[PDB]
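**Q** Following this message is one structure expressed as structure tokens.
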Amino acid sequence: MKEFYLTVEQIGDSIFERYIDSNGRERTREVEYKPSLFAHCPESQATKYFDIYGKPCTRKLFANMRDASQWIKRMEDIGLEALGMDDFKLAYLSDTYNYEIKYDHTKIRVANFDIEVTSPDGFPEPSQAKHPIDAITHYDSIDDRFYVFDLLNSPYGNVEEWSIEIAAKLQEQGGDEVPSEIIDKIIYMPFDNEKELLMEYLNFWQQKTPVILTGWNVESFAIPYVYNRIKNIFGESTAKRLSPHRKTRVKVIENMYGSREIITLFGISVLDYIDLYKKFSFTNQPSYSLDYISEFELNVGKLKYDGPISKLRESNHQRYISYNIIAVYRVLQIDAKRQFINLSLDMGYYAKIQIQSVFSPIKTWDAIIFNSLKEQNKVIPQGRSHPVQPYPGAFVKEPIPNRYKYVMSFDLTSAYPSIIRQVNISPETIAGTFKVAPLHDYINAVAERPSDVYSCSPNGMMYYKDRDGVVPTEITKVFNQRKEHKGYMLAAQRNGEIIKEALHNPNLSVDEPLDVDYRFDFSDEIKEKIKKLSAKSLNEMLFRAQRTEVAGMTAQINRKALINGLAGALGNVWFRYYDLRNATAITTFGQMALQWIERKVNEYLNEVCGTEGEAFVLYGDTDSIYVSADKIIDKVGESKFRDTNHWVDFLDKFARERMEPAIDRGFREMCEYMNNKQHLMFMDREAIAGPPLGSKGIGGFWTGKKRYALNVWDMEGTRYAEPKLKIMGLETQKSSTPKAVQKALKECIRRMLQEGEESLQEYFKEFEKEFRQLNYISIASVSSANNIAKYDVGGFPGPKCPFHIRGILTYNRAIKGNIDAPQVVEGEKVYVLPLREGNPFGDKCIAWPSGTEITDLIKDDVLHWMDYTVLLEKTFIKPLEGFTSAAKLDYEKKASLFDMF
DNA sequence: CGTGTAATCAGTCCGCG
DNA sequence: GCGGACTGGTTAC
Ligand SMILES: Nc1ccn([C@H]2C[C@H](O)[C@@H](COP(=O)(O)OP(=O)(O)OP(=O)(O)O)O2)c(=O)n1
Ligand SMILES: [Ca+2]
Ligand SMILES: [Ca+2]
Ligand SMILES: [Ca+2]
Ligand SMILES: [Ca+2]
Ligand SMILES: [Ca+2]
């Protein structure tokens, strides 16, 4: 096989590299890598190296890496550009793996671990590590085994061995329901004392050294705790054994408000799953506890125990250990679904970066672009310092707040990256500037044609047309990968709707699910078989279809995030290719394209309807238009349609056969007007929305910018078995809105869009009647909690104290005295509840850590003093009033003359 | 910690005769 | 009470 690296480090003048050799063996080598850097040289000097602008460079080879670094400093002291890859490990990878890397994940050791630590005096600080480590479960991907390290004897209690037999039993048998599929995979090792546990752990670590290290909060908790505990007990040199090259560094992570310490393990790639999840999931959660995310992702029940975790080991060590093992499995279960490790490896190896750099789109693109230029003997510029400057973004059209019955939406495929490709925007393709008219003049096509030589953006920039820039070239590569995966995602999604349809009429039989590839549209033969299958088999097929769709979504959306990240990177000061002329070329061209095409679409539709001056485009944001289709429907007349699906076909065919051609002509002209390199403005139909045929549903409504709801029957070619709500920006979509409130508001909206005014009045009335029965957590607001100390003046609110911060301050006073009661963590999320006047907490709200039950000490009082009325008004009634007034509907029945009877 | 800007909204403080 | 200036936080794209 072709070789690939696992990890790379610079340590002094050596590169340390762990790799898979041509035989599939893990090896390690120390290489005295001699780096090259570059200086501009005279034209008279013969060379094959040129900077990106075609200026000649001389290569400077250095005895070692420290010399290369000192050279960079001296070139600054002289005031001359020092060109080339200054991150030597990236240059080393570029020299050592000069081909498209094909990696084999089966050869990569992926470790997944979690530790337990009993503490009586509150949260156990990683930096102190003053309490014994009393359990470690460490899953190894190569062995496919859970290794369990269990402390039987501790200053906090002596216990019996854990029982695998009780662990396997149902909760109802007194067992812990450790899943049967991992029971045979557990290797359990009890220890008489912490020193031997930890020494054996380290010996084990050396035999099975993680390449990828993951878990839940491993970077912020487990790794620093293990490192610091071993350090405290045995000394530094022993703790550094966690690094295969025996090097570690305390790294200080700085944010706006403060700082925290992590331990960098040279020769390991830490991908903490909570951070993988945050970057790649595209969710915002009310809580990031493993229980919470596990429930959301997998639909598994919370791990239930009696009393605090501080007492669980001594009260119930059996369950203590079992829950430690299950915690590790849960991360694996989420990964099997979401496939974030897979994604990380794909992107890391494509970029030829340390795998943990996937967290940084800047570092990712710097490496991609560097390797691309290197292929042509081109030399990258030195990084420069820049002051942070604001710059303009997208255009958002102000909508008339209203109901909107029939809507068709269109938006650009991969808008910003298509803009880069069409205009040819790149650091080295800048050809000059032209004199800019007001944007409006370009929008209406009255401005002078910017150039007859170069490809232009309405911000004033001109670009070469003779060759593609490295940025267009490389962005196109990831775009194509994205497109392939999105294709698989959409097929799996359409296949899911076939299964849902067939579930309406399931067969009374015993059979098995069909073995198929859900990434490809089902053939007719597959469709026939499905029509004959049992509900059990169909449901399994649906689950599989949905896992396939999830797999495609991860792969597509994060490639989309990556290429969109490059347009953004051009406006970040730390990016080697930062240039506000290019960033602004993208956003300004975007503003033009949207408003240009609104004009074109209005002109087209007025033409087919024989009107003038009528606004068919009601809304738009960045690269999207929302077209009112009432008039298209009315021209044939509602009476002519057999059912809902009949008008949906009509609109689908109208959008595809009439509007998309007109949209294309409109953008082709604009491409010519800007003299761009290549027409890439592709505005495909997104949604077809409307009320159910013959219903009183309003179809859709806008309250304002970025705030709307639509009843969608067809989405990007997927025809739903059941209509699906597309709700953006409204309270149903915000993690801050109470769970039960999101649910209730969603149902109000469903009823408005699908059923009408009366149905909405029916539901509202019931919700108002019954809401006080709702579990308190379901009706608590959620907020992030920053700067708690800044507003803390002797335990009470300082000036301008935020509501949720007041909540926390109230909480702190209530739980004073207790080291035991959960502390709110700065920067994390809290649940928030209003309190009735005259409550014993002496304030108007209370907040406590999110994803948790509030401590038993004060729970009963909170429930008794909860202000349901204020809660109702602020989270439900006010947003609903917003929706209804926009839609010109009433949530409460108005008096009529008929009331006289 | 980790690419960008536009936008609504909750809440505090305080004006507004 | 409603708005503006302002702080905080969260979403659309
Ligand atoms: N997280 C995001 C999403 C959007 N955008 C910018 C770049 C996008 O190109 C543009 C339009 O947003 P879309 O959500 O429609 O994304 P794309 O057009 O890129 O992809 P798609 O083909 O899925 O529509 O807005 C961004 O900067 N970052
Ligand atoms: Ca745990
Ligand atoms: Ca788009
Ligand atoms: Ca599309
Ligand atoms: Ca059937
Ligand atoms: Ca869009």
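Even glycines carry a Cβ here, placed using N, Cα and C.
Feature list, courtesy of Swiss-Prot:
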type	residues	note
BINDING	A:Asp411, A:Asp623	Mg(2+) 3 binding site
BINDING	A:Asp411, A:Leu412, A:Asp623	Mg(2+) 4 binding site
MUTAGEN	A:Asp621 to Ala	Drastic decrease in the efficiency of incorporation of dGMP
MUTAGEN	A:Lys706 to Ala	Almost complete loss of polymerase activity
MUTAGEN	A:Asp714 to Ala	Complete loss of viral replication
**Q** Using Cβ-Cβ distances, find the residues under 8 Å from A:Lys706 (mutagenesis position) that belong to the same chain and are at least 6 apart in sequence, listing them in sequence order.
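**A** Expected: A:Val396, A:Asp621, A:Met728, A:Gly729.
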**Q** Within the chain of A:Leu412 (Mg(2+) 4 binding site), which residues six or more apart in sequence place their C-beta under 8 angstroms from its C-beta?
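**A** In sequence order, the residues whose Cβ lies under 8 Å from that of A:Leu412 (Mg(2+) 4 binding site) (at least 6 apart) are A:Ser418, A:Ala593, A:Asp623, A:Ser624, A:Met681, A:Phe682, A:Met683.
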**Q** Return the count of C-beta atoms lying within 10 angstroms of the C-beta of A:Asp411 (Mg(2+) 3 binding site), excluding that atom itself.
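**A** Its Cβ has 20 other Cβ atoms within 10 Å.
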**Q** What does DSSP call A:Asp623 (Mg(2+) 3 binding site) in the simple three-state scheme?
**A** coil
**Q** Do me a favour and check the Cα-Cα span between A:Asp411 (Mg(2+) 3 binding site) and A:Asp714 (mutagenesis position); whole Å is fine.
**A** 15
**Q** Can you name every residue in this chain, apart from A:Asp411, A:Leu412, A:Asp623, with its Cβ inside 8 Å of the center of the Cβ atoms of the recorded Mg(2+) 4 site?
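**A** Going along the sequence, the neighbours come out as A:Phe410, A:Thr413, A:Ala415, A:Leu594, A:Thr622, A:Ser624, A:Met683.
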**Q** Measure from each Cβ of the recorded positions A:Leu412, A:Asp621, A:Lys706, A:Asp714 to the atoms of ligand 1 and list the residues where some distance is under 6 Å.
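**A** A:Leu412, by Cβ distance under 6 Å.
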**Q** What same-chain residues, at least 6 away in sequence, bring their CB to under 8 Å of the CB of A:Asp714 (mutagenesis position)?
**A** A:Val648, A:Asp652, A:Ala687, A:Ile688, A:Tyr720
**Q** If you count other CB atoms within 10 A of each CB, which of A:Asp621, A:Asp623 wins among these recorded positions?
**A** A:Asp623
**Q** Under 6 Å from ligand 3 by C-beta, which of these mutagenesis positions make it: A:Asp621, A:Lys706, A:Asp714? Sequence order, please.
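**A** What lies within reach of ligand 3, judged by Cβ under 6 Å, is none of the mutagenesis positions.
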**Q** Which recorded positions from the set A:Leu412, A:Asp621, A:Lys706, A:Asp714 have a C-beta atom lying less than 6 Å away from ligand 6?
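**A** Not one meets the Cβ criterion.
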